Amino acid sequence: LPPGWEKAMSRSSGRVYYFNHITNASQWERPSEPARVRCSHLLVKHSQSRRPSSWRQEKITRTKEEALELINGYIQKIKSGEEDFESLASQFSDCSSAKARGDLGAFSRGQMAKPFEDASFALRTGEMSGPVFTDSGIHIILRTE
Ligand SMILES: O=C(CCc1ccccc1)N[C@H](Cc1nc2ccccc2[nH]1)C(=O)O
């Protein structure tokens, strides 16, 4: 299996699933290193973020837990095809990159917070993370290139 990925047993059905402890992705299907990646993301900030302010809200007061529920609800909508990533990033991301449908452009190792960077380099082009926590808040990361 590629970096980060482990096979596991689903507790509900008895079916195998796969999860990645670097990107927090999980999926039923069996899955599948670059110098640079291009990613977009959707940031949800909370009262404990480094800077609890954004273009959406002068004071961010939701808890970390409320931020995690928001993130989980956006992943559900993206995975079901109810909304696409770019639409939710534009409308709801607490990063100013929202204005570019979450696009951060291309970057190499040694530029972004570690947990964001590790998750980005562990995705393959096209794949999306689960909830990735950094000091900024909670992220959904889409690797575009
Ligand atoms: O650092 C920025 C701006 C980054 C950016 C890059 C390219 C285009 C637009 C913004 N904003 C932060 C929120 C934040 N924290 C991050 C950590 C990793 C990646 C993206 C992040 N975004 C904040 O406002 O606290």
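Numbering, chain A: per Swiss-Prot, residues 7-38, 51-163 in sequence.
Just so it is clear, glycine is given a Cβ too, placed from its N, Cα and C backbone atoms.
Annotated features in Swiss-Prot:
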| type | residues | note |
| --- | --- | --- |
| MUTAGEN | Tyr23 to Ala | Reduced affinity for KIF20B |
| MUTAGEN | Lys63 to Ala | Loss of peptidyl-prolyl cis/trans isomerase activity. No effect on the interaction with IRAK3/IRAK-M. Abolishes IL33-mediated increase of IRAK3/IRAK-M protein levels |
| MUTAGEN | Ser71 to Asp or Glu | Loss of peptidyl-prolyl cis/trans isomerase activity, nuclear localization and cellular function |
| MUTAGEN | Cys113 to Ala | Loss of peptidyl-prolyl cis/trans isomerase activity; decrease in DNA repair of double-strand breaks by homologous recombination slightly less efficient than that observed with wild-type protein. No effect on RBBP8/CtIP |
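Less than 6 Å separates the Cβ from ligand 1 in the case of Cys113, drawn from the mutagenesis positions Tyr23, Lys63, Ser71, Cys113 in sequence order. Once the 12 residues left out of the deposited model between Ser38 and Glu51 are set aside, the two flanking Cα atoms are found 13 Å apart. Annotated pair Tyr23 (mutagenesis position) and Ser71 (mutagenesis position), C-alpha to C-alpha distance, rounded: 37 Å.
Note: the CA-CA distance between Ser71 (mutagenesis position) and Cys113 (mutagenesis position) rounds to 10 Å. Across the structure, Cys113 (mutagenesis position) and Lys63 (mutagenesis position) place their CA atoms 9 angstrom apart. All protein chains included, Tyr23 (mutagenesis position) registers 16 other Cβ atoms within 10 Å of its own Cβ. In three-state terms derived from DSSP, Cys113 (mutagenesis position) belongs to neither a helical nor a strand segment and is classed as coil. In this structure, the mutagenesis positions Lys63, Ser71, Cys113 were compared by how many other Cβ atoms lie within 10 Å of their Cβ, and the smallest count belongs to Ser71.
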